Every structure is written in structure tokens, then in C-alpha cells.
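Participant: One structure, pasted below without further comment.
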Amino acid sequence: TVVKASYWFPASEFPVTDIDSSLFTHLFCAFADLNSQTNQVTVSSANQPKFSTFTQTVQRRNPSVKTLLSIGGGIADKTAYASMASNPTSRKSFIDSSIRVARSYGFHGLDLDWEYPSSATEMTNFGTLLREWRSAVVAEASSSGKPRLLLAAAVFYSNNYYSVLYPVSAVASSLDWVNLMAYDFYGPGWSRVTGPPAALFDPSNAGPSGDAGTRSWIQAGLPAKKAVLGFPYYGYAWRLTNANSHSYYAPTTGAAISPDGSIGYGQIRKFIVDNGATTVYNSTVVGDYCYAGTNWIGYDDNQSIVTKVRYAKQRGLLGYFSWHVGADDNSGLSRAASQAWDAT
């Protein structure tokens, strides 16, 4: 009916008890790993205590909240995932273990975060993996008598990944939904100019946008009620070449603030207060930015989040999610998101 979601990961150092579960319907705990020798889903011994208690802990502040265990993530070994998905026997050990782990750790479902299958070969295997995964959770629910495990996947902002097409049929028939990663569009690591890292819209049609990706997914066959629209609780910081040029697409000399420019929303708000920064909400792209001196940060603030949540609701999407729950400022963005959804 509605997904109001966020991701939690242990390196954020955000206590699980600090998640305001009343603001969410689903919480993602990230990340379980793929053992490349056994082809099984495993939780690292470091992650075992927090992952295993994640669900009952978040349920303290909202007994109705559901949880999913995410697998892979940004720094996963993609060759391992491709090898696993390539063979019926390795897919089976992945599927079976993933189901045992979820049940034993008390998760209500599983989320595959392979970012991203990067060939038609990998996409075919990916699609087959999902089909077998759905049959398997259906089989385990009939065999254990328990409610069926949920299945989701974090996916490219578009179904078209640099000319490689997701198997939309397999996605739509197998998964409860996909998490659309409509962010990381611009960063100083790959852009020599400033830009809206999660823009909902692009009038000039020169770059990515969440609206263009979402529409592309729907055109390709994804039911809207199987799309959950993602936004970042972080931004990217650039060093301006010239203080007097501070709009989108302004010249820069590289990253500021951190090595790849990334900075959590909480730290952005602090930057703003500490520096008395200029703040802009640009409604043409649906993106926020701020600057002080030669420091320029593009990110999502209140107005970006609220507009995106309203877009998600009005265009018939299942809901929204944020990366990540530990970067919000006292649940301000998540609280705004929920209230914006409920009022629309």
C-alpha cells in the first residue's frame, strides 16, 4: 500500500534505538555479504550482533514497522555476484541461505543491492535469479506457514543502464518493489562543474533526473506501484573557482569538505549555521544548495524532500526511501516526508 523507508548501516555510528520508527513503514539494514567461495549470503561477525537485533529493536518505537536485510551494496565485488548469478547451483545456494538468514535474524524480507549488472549477460542472470528467488520465498512460506518474505532490489535510477537494459518483466513479476536510486548524479569525482546531485527534473535534458528515470522505468513496463523513489540525506561539496559564480554548472577546481565531496545532511545544516551560508531551493530542478566563500554544496533539504514525496504520491508510485537514516538532522527530513505523504 505505501512504503516509507530508509537505510541503516553500522559504520554511520547512528544508534539503532535513535531511529524514529513511527516515521517509517519499512527499514533496510545494510549490508549482508556474498561469500564468493560458498555463494552464500553471510553476515560478518562484526555485523552479527546489530543485524540480528535490528528488527526487534526498531519495533520498540513502532511495532508495525517491517524490515529488510540488504545484500551487497556499493562496494560489493560485482564479479562475485555475476559468477553467483551465472549458474543454477550457485543461485540456489545464494537463494536458500538468504532465506535462512532473514528468518533467523528476524527480517520480514530481503533486498538485493547489486550496483549494477553491467551487461546483457549479467542482466539475464539477474532476472533469472529474481524469478527463482520469488518461487523460493513462495515455497518457504507454504512450507513454514509464516507470512511470505518480501523481496526488493536497489536499482539504477533508470531501467536503461548506459544502454544495458534491466529485465523489467522478471523485476515486475518477482519483486514486491524496486528502490530507485535517483541520486549521485553529480559529484566532484566525476563532474568539473557544480550540479544538483539528485535533481527531480532537468529542463535542458542535458543530464540525469529522477523524473526521467522513473518515467523510463514505467514506459518499460514497471508498474508504478512497484517503484519506491529514493532521495539522499547527503550532498556533495565542490571548491568554486570563483566566489562570484555559484549557481548550478559553475566552474570548480575539485572537491571540498571531503575526498569525494560527500557530506551528510546533518553536517550540511551545521555548515549552514556555522558559516551563515547563502541557501537556495531551486524549484526548476527540485534541489537545494548552499555556499559560503568558495565552498558549494548541492543536496536535498526540506523543500526537495517534500516535492519528491508529493511527486511519488501523485504519479502513483508505491512510496519513497532515503539513504541514509543516520544522516538526517533529528529525523527532520523523514518527519517532513511522512507528513507530506499523509497530507497529499
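By the numbers in Swiss-Prot, the shown part of chain A spans 26-369.
How was it done? The header gives X-ray crystallography, 2.0 Å.
Including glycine, each Cβ sits where the backbone N, Cα and C put it.
Grabbed the feature section from Swiss-Prot, which reads as follows:
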- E140: active site, proton donor (ACT_SITE)
- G99, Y259, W348: chitin binding site (BINDING)
- 27-369: domain 'GH18' (DOMAIN)
- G99 to W: Reduced activity toward glycol chitin, but enhanced transglycosylation reaction toward chitin oligosaccharides (GlcNAc)4, (GlcNAc)5 and (GlcNAc)6 (MUTAGEN)
- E140 to Q: Loss of activity and increased association constant for (GlcNAc)5 (MUTAGEN)
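Buried or exposed, and what's around them? Tell me for each listed feature.
Facilitator: A C-beta separation below 8 Å, combined with a sequence spacing of at least six in one chain, links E140 (mutagenesis position) to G97, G98, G99, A101, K103, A179, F181, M206. Under the three-state DSSP scheme, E140 (mutagenesis position) falls in the coil class.
The C-beta environment of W348 (chitin binding site), restricted to residues of the same chain at least 6 apart in sequence and closer than 8 Å, consists of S31, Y32, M206, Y208, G255, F256, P257, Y258, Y259. In three-state terms derived from DSSP, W348 (chitin binding site) belongs to an extended strand segment.
Classification of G99 (mutagenesis position) by DSSP places it in coil, neither helical nor stranded. Within 10 Å of the C-beta of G99 (mutagenesis position) there are 12 other C-beta atoms, taking all protein chains into account.
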Participant: Excluding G99, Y259, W348, which residues of the same chain place their Cβ within 8 Å of the centroid of the Cβ atoms of the recorded chitin site?
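Facilitator: Going along the sequence, the neighbours come out as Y32, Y208, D209, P257, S287, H349.
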Participant: Neighbour count, 10 Å Cβ-Cβ cut-off, for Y259 (chitin binding site): what number do you get?
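Facilitator: So the Cβ neighbour count for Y259 (chitin binding site) comes to 24.
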